[PDB]
2 protein chains.
Amino acid sequence: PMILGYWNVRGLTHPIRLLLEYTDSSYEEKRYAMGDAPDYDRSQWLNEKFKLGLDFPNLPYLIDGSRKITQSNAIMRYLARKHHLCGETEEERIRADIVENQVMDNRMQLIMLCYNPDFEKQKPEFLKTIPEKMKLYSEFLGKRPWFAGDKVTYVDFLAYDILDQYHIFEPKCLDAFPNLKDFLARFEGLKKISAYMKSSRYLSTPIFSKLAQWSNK
Amino acid sequence: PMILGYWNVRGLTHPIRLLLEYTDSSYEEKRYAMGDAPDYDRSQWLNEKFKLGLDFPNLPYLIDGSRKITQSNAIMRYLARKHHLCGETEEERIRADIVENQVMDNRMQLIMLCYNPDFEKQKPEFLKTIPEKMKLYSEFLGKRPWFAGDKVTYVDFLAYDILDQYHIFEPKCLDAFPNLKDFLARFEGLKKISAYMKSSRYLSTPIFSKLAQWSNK
Ligand SMILES: N[C@@H](CCC(=O)N[C@@H](CS[C@@H]1c2ccccc2-c2ccccc2[C@H]1O)C(=O)NCC(=O)O)C(=O)O
Ligand SMILES: N[C@@H](CCC(=O)N[C@@H](CS[C@@H]1c2ccccc2-c2ccccc2[C@H]1O)C(=O)NCC(=O)O)C(=O)O
């Protein structure tokens, strides 16, 4: 089977595991335990970082035989092509490309913060920006069932992850956007997702580990 | 024709203009002003940011008829598909997907620094990592003429921008990687490239303007 390499948290892998499962992909996971604090030791990673034959060594990685991939987005695209979950029209391709890029921006923004020693201080002015963040996705999706269109695609995976993460962070963040809650429910409804999601293996959380300001566990 | 919206800067637009030209695109520009120190005023942008009918309001943007694309990479990709500047084989795509993601990471890395209040201190430390970064590009590239393979692709535009920029920051950063040095010369060679670059409407510098801790002009 393929090997998926990542740290011991939800993270950037949330959408990959969700993808793999959805597609019934055959895979094994390769969990990297990060040392504790202070340390936060990454030796277990660092010790093989350059020994896996990775183009630009990183976490997460997917090894599918001779095929060695880094860059979560890359990993995603790779699995999308494999299972045909890319946009089928230019329109769709564009929507997915914007979305893919957009999720990362927002993901990064949150991440940045939860790892900001000075959290508490900014943790409020930050929450000031979420409704706009959310409204963006809201207007975009509009009435479509899926982010690219009528057909589910890989970016739904990313979209799902991101929305869930904000929600989780700011529980009300979605009350104003019913379309967005419908989506969450619709993705959660995909038959292979519900089981997986109720699985012992499955760790809804936490995108973030020990190093975290909000959720250091 | 097509319209391109950006900040008086080079930044994210650099790869875009380069591709726009390469492909002989016919387009107009809508340049916006970034208020100064302090201020760093973007009224205009802000006065209209919400009036363009764009999906995720942002700079830059490219309007091509019905087509309104935000996110620089999406922009890049839309132009790539249009002129067949994408990877053609599965292998070419992976390389492309990887490099693209990799370039942005690296760009952000440098931008974050340039935008850090504690830049002077951070700098030396940041310098220390260059070789490694550079190294991965060099090896990933190996002996290929282009990042994805035998033919120029959009990622070449990404890569050149970024390599050109690290090279200005750390003029020696490349001495140990001649494939890289060739790549730069070779990229600058492309007929339509030299052509545009020689032109009077070409802006190399800088990636960052005002705010910029490094390259504030
Ligand atoms: N652009 C890349 C980013 C990859 C990334 O930065 N990887 C970090 C982990 S994600 C990173 C993180 C680190 C530790 C713990 C948690 C996280 C995490 C979780 C969720 C979201 C993002 C993060 C980042 O801090 C890493 O540890 N790489 C190993 C290395 O560089 O040698 C991608 O999308 O794959
Ligand atoms: N992920 C998006 C990034 C878009 C974005 O961050 N754009 C910023 C300007 S570029 C941005 C930047 C901002 C300030 C100063 C410098 C920079 C910069 C300079 C060079 C390269 C990249 C940047 C970005 O950090 C912006 O002003 N958007 C309009 C808005 O805010 O509504 C993309 O790739 O398109």
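Since chain B takes its numbers from Swiss-Prot, the residues it shows come out as 2-218.
For all residues, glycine too, the Cβ spot is worked out from N, Cα and C.
Noted in Swiss-Prot for the protein shown:
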DOMAIN    B:2-88  domain 'GST N-terminal'
MUTAGEN   B:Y7 to F or L  Reduces catalytic activity about 100-fold
BINDING   B:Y7, B:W8, B:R43, B:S44, B:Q45, B:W46, B:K50, B:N59, B:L60, B:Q72, B:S73  glutathione binding site
MUTAGEN   B:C87 to S  No change in activity
DOMAIN    B:90-208  domain 'GST C-terminal'
MUTAGEN   B:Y116 to F  Reduces enzyme activity about 100-fold
BINDING   B:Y116  substrate binding site
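Applying DSSP to the domain 'GST C-terminal' (B:90-208) sorts its residues as follows: 81 helix, 0 strand, 38 coil. Of all the Cβ atoms in the protein chains shown, 17 others lie within 10 Å of the Cβ of B:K50 (glutathione binding site). Nearest in space to B:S73 (glutathione binding site), taking C-alpha to C-alpha distance over the mutagenesis positions B:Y7, B:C87, B:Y116, is B:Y7.
For B:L60 (glutathione binding site), the mutagenesis positions whose C-alpha atoms fall inside a 10 Å radius of its own C-alpha are B:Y7, out of B:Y7, B:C87, B:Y116.
Working note on the mutagenesis positions B:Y7, B:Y116: by count of other C-beta atoms within 10 Å of each C-beta, B:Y7 ranks first. Minimal Cβ crowding within 10 Å, among the recorded positions B:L60, B:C87, is found at B:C87. Binding residues for glutathione (B:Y7, B:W8, B:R43, B:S44, B:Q45, B:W46, B:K50, B:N59, B:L60, B:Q72, B:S73) extend across at most 22 Å, taking the greatest CA-CA distance. Checked against ligand 2, the recorded positions B:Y7, B:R43, B:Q45, B:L60, B:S73 give B:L60, B:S73 as the ones with a Cβ under 6 Å from it, listed in sequence order. Fewest Cβ neighbours within 10 Å among the binding-site residues B:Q45, B:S73: this applies to B:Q45. Here the candidates are the mutagenesis positions B:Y7, B:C87, B:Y116. The one whose C-alpha lies nearest to that of B:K50 (glutathione binding site) is B:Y7. Put simply, B:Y7 (mutagenesis position) is 24 Å from B:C87 (mutagenesis position) when counted between their Cα atoms. Between B:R43 (glutathione binding site) and B:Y7 (mutagenesis position), the C-alpha separation comes to 11 Å.
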